[PDB]
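My questions all concern the structure below.
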Amino acid sequence: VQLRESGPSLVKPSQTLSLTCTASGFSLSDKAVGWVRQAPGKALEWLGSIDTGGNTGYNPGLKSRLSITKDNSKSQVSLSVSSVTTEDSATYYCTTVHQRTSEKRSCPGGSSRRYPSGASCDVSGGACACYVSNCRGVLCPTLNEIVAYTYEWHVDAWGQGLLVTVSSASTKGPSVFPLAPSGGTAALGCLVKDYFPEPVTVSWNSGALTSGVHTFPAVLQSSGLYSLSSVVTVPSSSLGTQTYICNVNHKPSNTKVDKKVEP
Amino acid sequence: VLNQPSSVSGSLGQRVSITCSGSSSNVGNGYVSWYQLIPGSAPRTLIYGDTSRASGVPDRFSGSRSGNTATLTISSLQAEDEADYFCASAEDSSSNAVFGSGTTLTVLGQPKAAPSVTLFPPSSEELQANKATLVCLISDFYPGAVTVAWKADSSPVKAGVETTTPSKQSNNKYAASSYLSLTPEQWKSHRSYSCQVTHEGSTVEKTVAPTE
Amino acid sequence: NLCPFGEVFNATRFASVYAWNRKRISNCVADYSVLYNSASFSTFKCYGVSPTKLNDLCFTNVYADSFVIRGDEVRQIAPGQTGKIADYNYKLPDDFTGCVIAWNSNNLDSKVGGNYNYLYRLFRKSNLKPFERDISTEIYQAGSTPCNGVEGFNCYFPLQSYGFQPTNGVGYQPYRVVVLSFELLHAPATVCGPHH
Ligand SMILES: *[C@@H]1O[C@H](CO)[C@@H](O)[C@H](O)[C@H]1NC(C)=O
């Protein structure tokens, strides 16, 4: 089973950011949905969750800009925030949450949980209570119970994360160029120069190529634009024989382009 | 928020543990949970409920707690266990979770693999765009400690260089890249462009040259 | 030898009134001078005999029933009396022949904060017949809902603890009681006073 995030990859400062999340293998009356985020270099921050019942809880120090909504006919939960800033540039995760509040019925030191017959109890009704000292009896004075609350919480499964860049810049598409070439191997590549923002998809022959495709992390050119490379280790004699094409998909610019790595 | 250590280290096959120090209203309740962040992957759910393993979790791990401090315990360290680790629990409400500052694991004792360098000249098409970008790619090295230099005709080059910071591969070794951006009037003028890589004192380099 | 009036009255401890203890007195010489003189007694009433004319009276068998109650209930230890103790714990017959002797035991049976160790029967389905002892903890059905032996709402434990705290007034302080029942059966008399 799995979760699937979706939403903008770029948002201008001070705008409202809107993300959505769908379920597969389960739906929105079986678990609770939570939203986590991480700004790289920083720790994980809790945002808020909405449970099977439908009410919401949030992060106190961050709730002033938050909202969670739900619609289980689409199997959808929507997260949203206002006055977005660049501190919030981060990966936003849709999470399967398990949570429940629980009480403890404690008596003061000089008292215990029992029925009038003296037998231990451990409930909160039918004539059982905190009774005093040496006693067994029906009219034996009772006294105020002490109630402790413990809170359960844990995430049993994670989405794959949605990367959000907050910037006042356009979704410039990449310029994609081919990189032509003691062990019998050869190197093919595709240079994906200046673009903005992350991410980028790089398949090879539309996924036909798997073993060998070492795709690399991008850099941040001092210009403010990203650029990366994707290299493939191939056998040297298959060149020319096998036409190799890299399929680069930058979706924020709505551009997918393919290039041959020509000899 | 929770006071984790910045980093921790152990050895392959050995034992190591992380501490997570909070307060009475958040960790004192118990029901603490631990998660594993292997970079480039969505995190794992390690522990939930002070000690209970999540579905599909290996038993190499186990939780522990004393009062306001939780402990994550592992032995038989694997290379795939290098990652960040985050504790968390609820504070005053079942719908308000707090994480810790995060702790990075170093699994000492892995093979100090030497880097494998590949170097690409600016592509002809890129030059048709009147731009040049030399591409130096580095695979299969450990640890993630490396320094890159560029030499034009055996002389050091300062301007035009941008270098990644390393990242994990599938086999828990590291990989990185470096780009030397040039004007074609510079690239056409020189005879050697060399990418030199320093890894734990060892040097591995490649060199390209312009042709027609 | 002498009757063990000491073993009873001067006993170091007593039973809860629902489980009142009975000691059989036979083949001895009942000398009451200890009791005539022991002026620490709060109550000394005799029924069927003159309280003074004891040491010249023979009886076939004597029964010493000892227990602990509270002050207000000492009145109930008499023929033809009603209340919690007389009805559900210790009933005396109307033709009672014997003596009721009771004294305060506040120094012995009162823990500060309450001695919750002496019990009395709170609920019972019928009144006690004379000299009957009910020791059952059978769950009493106080309500209309049947209990079926499980405690709950309107289903109560039939016994309750005395709240014997020292600072109480005298009427609520614990009292130790001994009821001597004399049986003049159609048999040889085995208990006589130093007189006769
Ligand atoms: C009980 O003992 C006390 C002191 O030992 C004594 O004064 C009293 O006569 C005794 N009474 C009986 C009935 O044994």
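Please read every residue number as a count from 1 along the shown chain.
The way this entry was determined, per its header, is X-ray crystallography, 3.4 Å.
Using the three backbone atoms N, Cα and C, a Cβ is placed for every residue, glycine included.
Feature list, courtesy of Swiss-Prot:
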type    : residues                              : note
DOMAIN  : C:1-194                               : domain 'BetaCoV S1-CTD'
VARIANT : C:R13 to K (Swiss-Prot position 346)  : In strain: Mu/B.1.621
VARIANT : C:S42 to F (Swiss-Prot position 375)  : In strain: Omicron/BA.1, Omicron/BA.2, Omicron/BA.2.12.1, Omicron/BA.2.75, Omicron/BA.4, Omicron/BA.5, Omicron/BQ.1.1, Omicron/XBB.1.5, Omicron/EG.5.1
VARIANT : C:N127 to K (Swiss-Prot position 460) : In strain: Omicron/BA.2.75, Omicron/BQ.1.1, Omicron/XBB.1.5, Omicron/EG.5.1
VARIANT : C:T145 to K (Swiss-Prot position 478) : In strain: Delta/B.1.617.2, Omicron/BA.1, Omicron/BA.2, Omicron/BA.2.12.1, Omicron/BA.2.75, Omicron/BA.4, Omicron/BA.5, Omicron/BQ.1.1, Omicron/XBB.1.5, Omicron/EG.5.1
VARIANT : C:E151 to K (Swiss-Prot position 484) : In strain: Beta/B.1.351, Eta/B.1.525, Theta/P.3, Iota/B.1.526, B.1.1.318, Gamma/P.1, Zeta/P.2 and Mu/B.1.621; May enhance affinity to human ACE2 receptor
MUTAGEN : C:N168 to T (Swiss-Prot position 501) : Reduced host ACE2-binding affinity in vitro
Nearest to C:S42 (variant position) in three-dimensional space, by Cα, is which of the variant positions C:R13, C:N127, C:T145, C:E151?
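So, of the listed variant positions, the one sitting closest to C:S42 (variant position) is C:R13.
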For the recorded positions C:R13, C:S42, C:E151, C:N168, which ones lie near chain A, with a CB less than 8 A from one of its CB atoms?
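Near chain A - Cβ to Cβ under 8 Å - we find C:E151.
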Whole-number answer please: how many Å between the C-alpha atoms of C:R13 (variant position) and C:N127 (variant position)?
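So the Cα of C:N127 (variant position) lies 28 Å away from that of C:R13 (variant position).
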Within 10 Å of the Cβ of C:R13 (variant position), how many other Cβ atoms are there?
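Its Cβ has 10 other Cβ atoms within 10 Å.
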Suppose we draw a 10 Å sphere around the Cβ of C:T145 (variant position). How many other Cβ atoms does it contain, all chains included?
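I count 11 other Cβ atoms within 10 Å of it.
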Using only C-alpha positions, which one of C:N127, C:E151, C:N168 is spatially nearest C:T145 (variant position)? These are the recorded positions in the record.
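Looking at Cα distances from C:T145 (variant position), the smallest one goes to C:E151.
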Give me the Cα-Cα distance between C:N127 (variant position) and C:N168 (mutagenesis position), rounded to a whole Å.
30
How far is it from C:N168 (mutagenesis position) to C:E151 (variant position), counting Cα to Cα, in Å?
31
Run through the Cβ atoms and count how many others sit within 10 Å of the one on C:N127 (variant position).
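The answer is 11 other Cβ atoms.
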Once the chains shown are all counted, how many other Cβ atoms turn up within 10 Å of the Cβ of C:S42 (variant position)?
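The Cβ of C:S42 (variant position) has 14 Cβ neighbours within 10 Å.
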